Structure formats: structure tokens, C-alpha cells
Amino acid sequence: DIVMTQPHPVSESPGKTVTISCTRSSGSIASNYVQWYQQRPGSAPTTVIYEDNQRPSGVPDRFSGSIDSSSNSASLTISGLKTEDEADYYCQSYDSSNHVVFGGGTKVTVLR
Amino acid sequence: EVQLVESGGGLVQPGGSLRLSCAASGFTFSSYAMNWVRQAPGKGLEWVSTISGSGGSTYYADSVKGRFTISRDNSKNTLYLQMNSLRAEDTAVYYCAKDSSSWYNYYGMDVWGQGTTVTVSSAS
Amino acid sequence: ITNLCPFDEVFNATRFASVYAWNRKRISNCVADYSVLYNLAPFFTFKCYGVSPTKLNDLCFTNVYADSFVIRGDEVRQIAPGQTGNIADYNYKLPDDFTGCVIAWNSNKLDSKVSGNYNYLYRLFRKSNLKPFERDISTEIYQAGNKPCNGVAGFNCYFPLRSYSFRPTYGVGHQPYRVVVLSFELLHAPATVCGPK
């Protein structure tokens, strides 16, 4: 229906764990699963989870996903901040009309 | 594990025709839904359209409905996108993404590819 | 105008969905050729509440839907536009506008593996009251507030994922049934699927 609003870009110092929130625009979160993607500036987006929530295609333990009904939002937890993590991220899902809805995007920055 | 090559991204005047080819490679390409997505410069991603794995079911978004078509070839599997009567908002980078296996159509998305930048201007 | 409808791949799937997570495949811009779907095997359910399947080939529609899932035997009757039941008003509900079909069939011929069918579940525990399309995909715990549980043992709460126990050495009434429904809807948009005239 409505594009899911994504918060402002965030920055984090190395050696910490970051948390990205994705809030539903309209209605409730009672729909299909919400996934994430990693798109480097100038590069193609890469998915963080292969099918639903299990071992993806090369991210051992960095990315993890959760859903919170109290806040009604998706939460992407990224542990082990590396130099390859400073990039743009978008949370994508589907609506009740089989339309692919995306987010506003969030730039995760690493301090050097 | 998916190679994507197209023709180009040359501009065209408002009210033109464009054909984008998303021929891929690999071994598992029998029945997989394909999604055409776009991203405007200085703006996030925006889904354009999608087609089923067998090539029967195909639909588009609300703002790009009526002037865009999408087809799929199987024996030489390739995703064709025909864009007619372009507007000033169509200038964006387009990508063609795969999905999970044939059972779930709105669950799972594999590697996307490369995409190409299409611009719509009006000058000399 | 278009090619054949991909319905042939809907009724022939390698792995169907569950009750808590059910497929919602949108079909549009195809041909409504039910001549092959009419002379199928003698199934146990071929009911269409909307219109007659003969006159359906000459009726235009904007977009149609296809929802496939697997339930037990006694749960097939609960699929109706308004009815009580453990699945009818808790996990799978339909408003008073369904004009499609409730075609279903039994598939207890190839699933004869006595090893534990802990793959499908229906999430008996829920707190849904309105919004008939109130789905659920997370793996939370059954609670309604008032200092909820925060452990694994529980004894006051419970894990709201009750899997099935489908075994080949059972009788009628408690057999698996794959049900595929076709949700129809018409909005302010030109029609796409009409059927061969």
C-alpha cells in the first residue's frame, strides 16, 4: 500500500553491534516475512538472508533478523562491524496485493 | 552466479520504445518468477513489475500500468521488458531479480544482477 | 492476447505451504480455460460459491488470487464466508465476498513415510478477533500481557506451534487435504482475465 518509512542513516564505531529498525507504513505487520538487502554505493544489492531466517549465502553470523509485535517492526542486528558494512540498506516486503514494497533506505557508516 | 548483459541505456524522447533484455545463465532456471525493479537517482528502490516462472502470470505496479510489458523465454531463458511512452520519472537504474523456488512466489529472492541506467530528457 | 494460464503449476506443486504462512499467488492477464479442470479425477470437493463453472469462461475479472494450503479432514468444512471453528476464525478466515471455488483434494498416497511429520503446523494459539486476513509469521509466545513469561519451560505460557501428526496408519476424518482457493475481487480498474469466448 504505502512505502514503509525507513529511519535516517546511522554511524557506528568499530567493535560494536548496530540495530536497524524498519517500521510498517500502513496497516499491521501481520503479513509475509520482511527481508533486508545490502547495497554498496555503486554496487548491486546483496541479500542478507537466503530464504527465511537461516544461514545465508555467505554471511556466517553478522546479519540477523527479528520481528517485534510490541513495536510492530522488523529489527536487523549486525554484529562485528567491518569496513565492508558501511553501505546502504533497504527493508523489502510484500503487501496483500502481491506488490513488492521497499523502504526509504539507511546508510550505515563506520568511523575510521 | 548470474550473468546479466543488456543492450544499453541510451536516452529517448518522451513517447518512445525501449526493449531491455535480461538473459541469464546457470542451471536452475525452469520456473522462477522474475521481478523488474527500479531505483531513481537520489531515491530508494521502487518495484516496477513481475512475471511468473512459467511466463503465464505477469503484472505491474500502479504508476507504470498501461505502458509497460514484460515477457519471459524458457528454452533460451530471457526476461524481456518493453517500455513505451516514457515520462520524466522513468529516468532510473533498472534491475531484474530472481526469487526462490517455484512453490512460494512472495518469499525468497536470489542475486539480482547488474541493471542499467535509462534516462529520459528533451533537448538537442 | 496472452498465453495459457499457469494454473497447471498451481495444482501440481512440490511443497505446499502451511496454515500460519499460506501462499497468495496473484494471477492476472491469462485465459480462463477450465475445460481441462472440469474433467479431472473424482475429487471430494469441486464447489464454487460464486457462479457456475460453465458460465465462468465468459466472465471478465480484474485480478484473481490463488491460495494453497494443507489442513486435516474435519477442517475442510470450516472454509466458508463466515463460520465457527478452530481454523475458520483463528487462522484462516474469509469475508462475506468470496466468489471463487474451494477445490481441494487428498494427497495421502505419496506421503507414506513413518518418520514424524514435524514440518506443518497451524498455530492453534492466537489472539485474532477482527481483520479476517490477520496472518502470523513470527515465532513469538502465546500471551496477552499481565507480566508475560520470559523463559523456555513455562508452565503458565506455551509455545504456539502445534505440528501435525499425519501417519499412514490412520482412518478417515483425520487425513491430510490440500486445499486451493481462488479469491476474486473487482476494483476501479480495467479487467484482465476474461476467458476464451
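Note that chain C is numbered according to Swiss-Prot, with residues 332-528 shown in order.
The deposited model was determined using electron microscopy, 4.1 Å.
Note that Cβ sites are derived from N, Cα and C of the backbone, with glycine treated the same way.
In Swiss-Prot, the entry for mutagenesis C:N343 to Q states: Reduced viral infectivity. The structure shown retains the original residue. Under natural variants, Swiss-Prot gives C:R346 to K with this note: In strain: Mu/B.1.621. According to Swiss-Prot, the naturally occurring change C:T376 to A is described as follows: In strain: Omicron/BA.2, Omicron/BA.2.12.1, Omicron/BA.4, Omicron/BA.5, Omicron/BQ.1.1, Omicron/XBB.1.5, Omicron/EG.5.1. According to Swiss-Prot, the naturally occurring change C:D405 to N is described as follows: In strain: Omicron/BA.2, Omicron/BA.2.12.1, Omicron/BA.2.75, Omicron/BA.4, Omicron/BA.5, Omicron/BQ.1.1, Omicron/XBB.1.5, Omicron/EG.5.1; complete loss of interaction with host integrins. Annotation of the mutagenesis experiment C:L452 to R in Swiss-Prot: Increased resistance to neutralizing antibodies. Decreases HLA binding to NF9 epitope. Increased binding affinity to human ACE2. In Swiss-Prot, a natural variant is listed as C:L452 to R, annotated with the note In strain: Delta/B.1.617.2, Epsilon/B.1.427/B.1.429, Kappa/B.1.617.1, Lambda/C.37, 19B/501Y, Omicron/BA.4, Omicron/BA.5, Omicron/BQ.1.1; Contributes to cellular immunity evasion and increases infectivity. While the structure shown retains the original residue, Swiss-Prot records the mutagenesis experiment C:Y453 to F with this note: Decreased HLA binding to NF9 epitope. Increased binding affinity to human ACE2. While the structure shown retains the original residue, Swiss-Prot records the mutagenesis experiment C:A475 to V with this note: Increased resistance to neutralizing antibodies. Listed in Swiss-Prot is the natural variant C:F486 to V, annotated as follows: In strain: Omicron/BA.4, Omicron/BA.5, Omicron/BQ.1.1. C:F490 to S appears in Swiss-Prot as a known natural variant, with the remark: In strain: Lambda/C.37, Omicron/BQ.1.1, Omicron/XBB.1.5, Omicron/EG.5.1. Under its mutagenesis entries, Swiss-Prot includes C:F490 to L with the note: Increased resistance to neutralizing antibodies and human covalescent sera neutralization.
Structural mapping of features recorded in Swiss-Prot.
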| residue | record | contacts (Cβ under 8 Å, 6+ apart) |
| --- | --- | --- |
| C:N343 | mutagenesis position | none |
| C:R346 | variant position | none |
| C:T376 | variant position | C:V407, C:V433, C:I434, C:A435, C:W436, C:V510 |
| C:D405 | variant position | C:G504, C:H505 |
| C:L452 | mutagenesis position | C:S349, C:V350, C:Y351, C:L492, C:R493, C:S494, C:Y495 |
| C:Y453 | mutagenesis position | C:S349, C:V350, C:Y351, C:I402, C:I418, C:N422, C:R493, C:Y495 |
| C:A475 | mutagenesis position | C:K458 |
| C:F486 | variant position | none |
| C:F490 | variant position | C:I472, C:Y473 |
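Chain B has no C-beta under 8 angstroms from the C-beta of any of the recorded positions C:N343, C:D405, C:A475.
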